[PDB]
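First up is the structure itself, then whatever we jot down about it.
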2 protein chains.
Amino acid sequence: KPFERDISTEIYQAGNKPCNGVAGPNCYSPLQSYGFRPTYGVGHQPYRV
Amino acid sequence: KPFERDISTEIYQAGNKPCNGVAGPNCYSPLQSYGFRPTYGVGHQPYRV
């Protein structure tokens, strides 16, 4: 929804099997870390918004 | 404005005093030179329009 903050960090139970706090099939961590390297070209560099 | 050409090079007066036509602190030339090399990454190739 517009102007909403989603900080709940759980292994996303997309599938019918509980992820049991661990990774597995149909259980992927929704949070992903940005890879910002000095060698990374423009377009993938960290931009402040 | 649409269909306008700006060629006069005025040093940007970011400070309270005029740059007096010379470079220095808070005095930047608006014109920026492109760097065109074949090894440049995504988004940097020269294009004729």
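We number chain B the same way Swiss-Prot does; the residues here are 462-510, in that order.
This deposition comes from electron microscopy, 3.3 Å.
Each Cβ is built from the backbone N, Cα and C atoms, and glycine gets one as well.
Record features (Swiss-Prot):
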MUTAGEN   B:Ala475 to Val  Increased resistance to neutralizing antibodies
MUTAGEN   B:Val483 to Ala  Increased resistance to neutralizing antibodies
MUTAGEN   B:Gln493 to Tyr  Reduced host ACE2-binding affinity in vitro
MUTAGEN   B:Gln493 to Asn  Reduced host ACE2-binding affinity in vitro
VARIANT   B:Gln493 to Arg  In strain: Omicron/BA.1, Omicron/BA.2, Omicron/BA.2.12.1
VARIANT   B:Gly496 to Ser  In strain: Omicron/BA.1
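Each residue contributes its Cα atom, and for B:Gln493 (mutagenesis position) and B:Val483 (mutagenesis position) these two points are 16 Å apart. In sequence order, B:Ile472 are the residues of the chain that are 6 or more apart from B:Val483 (mutagenesis position) and have a CB within less than 8 Å of its CB.
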